[PDB]
Amino acid sequence: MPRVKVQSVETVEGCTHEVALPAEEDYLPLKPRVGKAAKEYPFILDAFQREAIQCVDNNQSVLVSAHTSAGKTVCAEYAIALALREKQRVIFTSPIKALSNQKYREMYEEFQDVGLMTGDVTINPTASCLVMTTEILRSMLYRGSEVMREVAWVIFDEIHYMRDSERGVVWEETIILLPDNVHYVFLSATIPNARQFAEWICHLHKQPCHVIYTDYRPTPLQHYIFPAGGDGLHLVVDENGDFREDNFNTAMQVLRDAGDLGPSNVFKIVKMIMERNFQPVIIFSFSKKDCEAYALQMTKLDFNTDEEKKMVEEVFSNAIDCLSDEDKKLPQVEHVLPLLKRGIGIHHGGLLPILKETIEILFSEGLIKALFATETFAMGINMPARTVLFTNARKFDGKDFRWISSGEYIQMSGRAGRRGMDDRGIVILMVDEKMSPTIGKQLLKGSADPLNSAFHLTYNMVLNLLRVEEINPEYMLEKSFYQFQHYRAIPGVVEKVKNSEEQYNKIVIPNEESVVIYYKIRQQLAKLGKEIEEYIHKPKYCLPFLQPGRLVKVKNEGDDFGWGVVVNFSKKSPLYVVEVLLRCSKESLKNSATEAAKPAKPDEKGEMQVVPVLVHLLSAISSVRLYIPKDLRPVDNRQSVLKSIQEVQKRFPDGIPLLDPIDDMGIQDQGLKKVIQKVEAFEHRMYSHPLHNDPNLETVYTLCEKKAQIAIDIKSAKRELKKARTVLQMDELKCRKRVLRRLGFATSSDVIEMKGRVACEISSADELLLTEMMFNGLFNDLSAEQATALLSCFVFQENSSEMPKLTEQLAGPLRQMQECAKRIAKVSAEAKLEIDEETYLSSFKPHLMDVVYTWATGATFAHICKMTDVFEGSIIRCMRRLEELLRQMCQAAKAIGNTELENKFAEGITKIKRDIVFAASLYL
Amino acid sequence: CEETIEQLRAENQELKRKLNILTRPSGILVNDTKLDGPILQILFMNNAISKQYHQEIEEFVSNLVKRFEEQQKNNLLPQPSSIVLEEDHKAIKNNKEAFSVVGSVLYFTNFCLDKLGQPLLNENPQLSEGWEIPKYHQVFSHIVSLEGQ
Amino acid sequence: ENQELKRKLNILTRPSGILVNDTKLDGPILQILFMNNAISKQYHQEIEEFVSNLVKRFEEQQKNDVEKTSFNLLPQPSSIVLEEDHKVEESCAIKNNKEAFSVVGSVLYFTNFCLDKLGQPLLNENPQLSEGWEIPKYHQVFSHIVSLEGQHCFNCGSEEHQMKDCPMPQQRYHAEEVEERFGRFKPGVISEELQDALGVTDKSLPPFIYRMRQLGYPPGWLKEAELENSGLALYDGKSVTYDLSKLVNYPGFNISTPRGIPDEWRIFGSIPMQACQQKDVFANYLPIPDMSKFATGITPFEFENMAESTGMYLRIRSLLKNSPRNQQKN
Amino acid sequence: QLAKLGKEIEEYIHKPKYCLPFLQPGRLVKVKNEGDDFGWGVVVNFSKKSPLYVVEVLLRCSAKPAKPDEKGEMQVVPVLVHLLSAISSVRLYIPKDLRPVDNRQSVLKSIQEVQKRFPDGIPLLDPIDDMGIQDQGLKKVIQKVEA
Amino acid sequence: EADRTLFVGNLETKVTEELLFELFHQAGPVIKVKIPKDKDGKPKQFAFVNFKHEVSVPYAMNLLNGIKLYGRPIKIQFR
RNA sequence: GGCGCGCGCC
RNA sequence: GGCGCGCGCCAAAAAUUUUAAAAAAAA
Ligand SMILES: [Zn+2]
């Protein structure tokens, strides 16, 4: 169980300093600095910056949480200077490679004693302020490199990137595997659950940790909303921070009126910006082609001047100098210079690396004035603007489309202020008819989502841990911040069960046994009634009676719309949907774009509107039928329908007739007769029951049902508490170990044999399959180019509707690879592991085998770029990953003790690395 | 004795299984029997004509209702063979004579198989409200088994 | 009891012995049941003639012109077969009759609601494939199920007929091939190929210029030089721009006509050049193990891709001696 | 004796209030004066006469029934109410203009068609239930008929 | 591409895409003109011209209609 | 349809 | 002047190319 106590520290307004430390240790205010500061800054230091520096002085780990536009990196620079002064090596771990290169340039210009260690370059390895990507740090720790021997600090940049859900695990492995004497500086975006992370660090390393949270920004922002269809822009969130409900209501009213019924739309907004002097702007669209589309549409504006055009031409020529002739004259590079000339740039993941770097440099200098980029640009280092425009508000994350989370909106709106130059940023959001006040209000009035781990075992972690002694995978599973964030919830459930138990023990009905029996029989009668209802709703016994005038009663669990006149029905995949004509409230019609219907409140006037429903939600299919007007678009027609229902209902003072299931429907199954007989027996028993005949007994029934609800809650909480006291993933680990030992990797007593040792190295690709293929002798027959082509199967992870036409030299081995994948998938599946062979084998996309084989034999880059439909950036990324993977494969084949495969992989890596695809970055 | 009652009740239930069609749900509060009350009961048979003209038939009935309502402001007691619709059990004044069937016709292609006929006014078709007297010459005018007129 | 019950039940009794051959038409039709209300007593002959007219209308269209009726509407399970008084022996013909006699509907029309039961027959459980169903017109706005909101003819594409017999009915930044699929040209000027094909040589003015000056300056090329002054107001609690340098050059219409070419305004029908059409007039108007423990067994970590600072960034930075931010900051 | 019983049954039928509402302009009856029967005649109208009642059937004619070899003249004949052998129940679709010979010939052909449809006899009306005669005397006569 | 397209007919056989494109470019911005390809690959007795703007087809009709090309008038139609 | 070329008839 | 027949011509004829999206990243 966690043993950590958190104490707040008195501080100036804005920042909220707190310290989480082990329970046994007592708290004493950290001593004021002594001596000369490691480095001094010209501008005044804000409160939170000063406190972070103070905490860095006393060699106590610290976690800073503040807006990117508030200057967190000053603390990291101070820590680096302090570590360098004492002749102490330091490491700066950053998520992405591009940000790593930018930070390397900045720190090299600063201290001149820096190095880089990313996966595609090793500059000045024997430095004292290394900068690296967390993956390489993890690899160093697992392989026990001595470089980490002397480190006195480690600085993690943007630890909020730990919830990535695909590579947000390496952070936890690296944090766990590090020794206890190395201190930590974590820099994160604003998150609410910072104290939990501080407590996790304190518990895991036994050392105190500090948290500084500040929600202050230098330049205030004003928000605007553009309703697609309207004309102007409305001021929803003022610079003061308060929300103006009236203007948002007006904007959504305009949107609703427009939807009830310059050339483009973003073109108008950009022109308005140009003419209103909000020039330097970033247009955020969440597609690789919406950005290009909106960029090309603006072929009529001109932002720059002749001198700026000259400078842009000079910079572009200097940058592109590094390429080769035929690579210089590529269409992609040539047809973008005109865009840069007049002050427009596009920046998404599909472009070549060189164009992205050049556009970043130009924007930083200020030549560009309108950058159409995806969210990849939101993390760039110190590249703000005076305005940020959101073309869309629905992004496709890994799983499926969704509205952008308020965290991402805050992060992107944080790129809308430059300290001193412009004294008020403007953020403009373009909404659509799909947006409804239930989404816009949340997005504008939300807060950053918490930080929740994404730990999940993998074969590489398991194999590497098994290789080294004095540690086992259970150790990693038990200290993963998943187990911590789970154990931290036990007090809540304990209090919940205590309170619910007391509530259970409080209310006592005057009579227990007889009232309980009465409740039980009544509930059983209700269950039998529901069984009959489900029997009615059969495909062949309910469809004929649903007609465009049919009167039905519809209610969902706990909510009843009431009587509605069936308007239509249809099928879909089987399940059927019946469009009925119910009553709905205005608060439910307004949000109808992305909401389900809700019943209107009888005390207030509603509106008769069409609602789709499923057959399962129909209670009674009444026999009555109405004369439908056949035109239900006007409001008055539906009001007349409501009046007709009113009259029909008033014509049957004792209730509308209902179709009799047994005879009217025409069902002759023994089930209905037996159920009816049982219902008759139960109702007779109830009527003859001494308690039932007694009137004034609804109060006792209400108390009894409340007690039953309390009992259900207590049962749920009890099972939760009993399940929440054991490791949540031991079954996964045991299944993984079973798979490893059955295949031939591990041994009876968890001893790693040669196969497992070899499979330890291969990291980026899939480990089990590659090791198994190499061991059997699959690669012993393929050629160097064929081998590289085939390896290209494991590194592509992009959706693509196109398909290959593999010839009789690349198709052959693909069948064998798929066969081995099937064998491995079956072995895993029979070990009670939730693996679907179809999906598992559908992830080895061979779409690039022909491209890579053509490119690995002396072919240009335009030639191959014309052989596919995916962007060129994706081809370059795949080729870089294949290069690194082939390096690792060469090392593994060396380890096995076989040299011929080493030669084969060496030939592949010789023939697949010549041209722009591996053009050294210009940020170094 | 009890065997006889068992047989009778079994037969009655067996017959009333199909008598559901001629069953008007009870609890209907319909006073002013002359105007408020059913109009027809069109048992659609299994013939393609009715199958594909159901909608036209319903429109025709609605048109009859509208026409009578419009021209209202602009008796024929049932014949001895007038049955009453059987109400399922779940002041019958104005609920007795309202659900009285007068005329049951099964329309074939070329002859309407009729039964229960239809009423008239004190044996006076020339005044009754449903009879369509054809046009004929009456060239005989001699009663077959009595002195001629 | 049973006497009156059977009196009521004989209403559904069809006499036996009725020979039937074409069951789809050699059988009964709707068996109306009049009742004791004026709206039904008065209009008896109207209803009888209406059903006869329904038969006649079916005869006029189905039997004569379309001659297409092959419905497969089997009775729905709530159907009923009319009882029959036994006066002839059951056989194949009488079973066929029972097939013919099958109530597939029932209604009791009141003034403003019909106590229907037995519903209507079905065709593959879809009203669009049915016969008597009529679907009203509505909105279909919610599109969120209450139960679970998270759900060869070229003319029309129809794979049932031919297009000729069917009455029924973005771009990559570097792909500028929209206007270069075949070639590129210019407005105003006349190319040699157009000169030769059009049948008009250099000495003769281009012909379409006549009707062009008859009409006016093209709007097609005027829009290109149209930077509309987008009017958007920041609602807090038009002077369109013309680029007068992209105007096309049209000798003989606005610019001075070429010298030596005769003014053939009387030929082909036209009027002489007007002041308004002149260029100036209009244009101006606009227990972790030690590191020695992990490394045992596996290949030690290595450095690969050794490189040195190319210096390209230093050159680019030196080139950026001045720039907007650099000038403003200092 | 049984002839007397049949006479009593059909005297119960031919009473006004139990037979007139069934006399409609298409009602297909059969009329037969002693010895000579016309065949099947369609009612066309009926009326009182200062009390006796008369029914204008449409019968084949040579008033006497037409010969088998000849073709009936198919004319309206005003028979007495209680000369009707059997008030069958198949009401026909009448043209409303029985003046031209074509209409009457078509009516004859329609009756021939109806006869063809029913091989064994034609449905009749049962006085017990169809006409709703609740006379205990009729019940006694029925019992006598059954014995 | 329905109201921004214009149909042409009464054209000499040698007339190809380039000539018609050049002729129609004067009236307004022309995106592409395709001489219809017969099932044998031969041209057809008509052509389609696509205009960038929606206010260009009426003017192209009112200006280029009955123009004598290759000594042969051309009949032009909307869509 | 006519420019009409050409031939024939009244 | 009137009428008939062999026929080039433009005049005018139709014509009118059918089949669902999506961000980022590395040992
Ligand atoms: Zn079609």
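Following Swiss-Prot, chain C shows residues 66-216, 228-245, 271-338, 355-403, 659-702, kept in their order.
If you check the header, you will see the structure was determined by electron microscopy, 3.6 Å.
Using N, Cα and C of the backbone, Cβ positions are placed for all residues, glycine too.
Listed features, source Swiss-Prot:
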- C:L299 to E: Impaired interaction with ZCCHC8; when associated with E-295 (MUTAGEN)
- C:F309 to A: Reduced interaction with ZCCHC8; when associated with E-313 (MUTAGEN)
- C:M313 to E: Reduced interaction with ZCCHC8; when associated with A-309 (MUTAGEN)
- C:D662 to A: Does not alter RNA helicase activity of NEXT complex; when associated with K-666 (MUTAGEN)
- C:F673 to A: Does not affect RNA helicase activity of NEXT complex; when associated with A-675 (MUTAGEN)
- C:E674 to A: Does not affect RNA helicase activity of NEXT complex; when associated with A-676 (MUTAGEN)
- C:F675 to A: Does not affect RNA helicase activity of NEXT complex; when associated with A-673 (MUTAGEN)
- C:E676 to A: Does not affect RNA helicase activity of NEXT complex; when associated with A-674 (MUTAGEN)
- C:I688 to E: Loss of RNA helicase activity of NEXT complex; when associated with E-692 (MUTAGEN)
- C:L692 to E: Loss of RNA helicase activity of NEXT complex; when associated with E-688 (MUTAGEN)
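Mapped onto this structure are the features recorded in Swiss-Prot.
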| residue | record | DSSP (3 states) |
| --- | --- | --- |
| C:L299 | mutagenesis position | helix |
| C:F309 | mutagenesis position | helix |
| C:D662 | mutagenesis position | coil |
| C:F673 | mutagenesis position | coil |
| C:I688 | mutagenesis position | helix |
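Of all the mutagenesis positions listed here (C:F309, C:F673, C:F675), it is C:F675 whose C-beta has the fewest other C-beta atoms within 10 angstroms. Contact with chain A, taken as any Cβ pair under 8 Å, is found for the mutagenesis positions C:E676, C:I688 out of C:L299, C:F309, C:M313, C:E676, C:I688. Each residue contributes its Cα atom, and for C:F309 (mutagenesis position) and C:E674 (mutagenesis position) these two points are 77 Å apart.
Chain E comes close to none of the mutagenesis positions C:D662, C:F673, C:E674, C:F675, C:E676, C:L692, judged by a C-beta to C-beta distance under 8 angstroms. For the mutagenesis positions listed here (C:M313, C:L692), the lowest count of other CB atoms within 10 A around the CB belongs to C:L692.
Distance noted between the C-alpha atoms of C:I688 (mutagenesis position) and C:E676 (mutagenesis position) is 27 Å. When the C-alpha distances from C:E676 (mutagenesis position) to the mutagenesis positions C:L299, C:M313, C:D662, C:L692 are tabulated, the minimum falls on C:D662. Counting other C-beta atoms within 10 Å of each candidate's C-beta, the mutagenesis positions C:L299, C:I688 are led by C:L299. Gap of 16 unmodelled residues flanked by C:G338 and C:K355; Cα separation 24 Å. If you compare Cα positions, C:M313 (mutagenesis position) sits closest to C:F675 out of the mutagenesis positions C:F673, C:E674, C:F675.
Comparing C-alpha positions, C:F673 (mutagenesis position) sits nearest to C:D662 among the mutagenesis positions C:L299, C:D662, C:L692. When the Cα atoms are compared, C:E674 (mutagenesis position) and C:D662 (mutagenesis position) turn out to be 19 Å apart.
The chain break between C:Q216 and C:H228 spans 11 missing residues, with the CA atoms of the two ends lying 32 Å apart. The two recorded residues, C:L299 (mutagenesis position) and C:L692 (mutagenesis position), show a Cα separation of 55 Å. With 25 residues unmodelled in between, C:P245 and C:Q271 have Cα atoms 27 angstrom apart.
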